[PDB]
Amino acid sequence: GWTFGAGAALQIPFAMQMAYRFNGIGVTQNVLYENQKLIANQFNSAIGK
Amino acid sequence: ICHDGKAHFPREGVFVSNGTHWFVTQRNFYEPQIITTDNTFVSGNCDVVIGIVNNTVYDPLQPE
């Protein structure tokens, strides 16, 4: 995540780190937790153009 | 977590367990607490999230 630049590295799964970041712009967490597949597909298609 | 056929998400913090019990704590310090309905909100049903577990959610007032 972002804890390796301010101390010691601490592990965390990816799908929860994305919710952590997603909470910082206004939208809540269930929006991400209910649309994981669509977001993964969009990201995968975006990187490749 | 999933209780009574519903999905409960945390308000501020994470879900942690010591092996046989579940708690709620802040993300930057270790201070365990018991799960009630005053620090979670419910949205949807129990078939959309991946990794849902089972437990019981304490109701603080009505059954007391």
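All residue numbers given for chain B refer to Swiss-Prot; the residues shown span 1081-1144 in order.
Heads up, the Cβ atoms here are built off N, Cα and C, so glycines get one too.
For B:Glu1092 (variant position), the Cβ neighbour count at a 10 Å cut-off comes to 9, with all displayed protein chains included. What Swiss-Prot notes for the natural variant B:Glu1092 to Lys is this: In strain: Theta/P.3.
Long-range Cβ contacts of B:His1101 (variant position) within its own chain (separation 6+, distance under 8 Å) are none. DSSP assigns B:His1101 (variant position) to coil, not to a helix or a strand. Quoted from Swiss-Prot, the note on natural variant B:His1101 to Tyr is: In strain: Theta/P.3.
As a natural variant entry, B:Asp1118 to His appears in Swiss-Prot alongside the note: In strain: Alpha/B.1.1.7. Spatially close to B:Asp1118 (variant position) yet at least six residues away along the chain are B:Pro1140, judged by Cβ distances under 8 angstroms.
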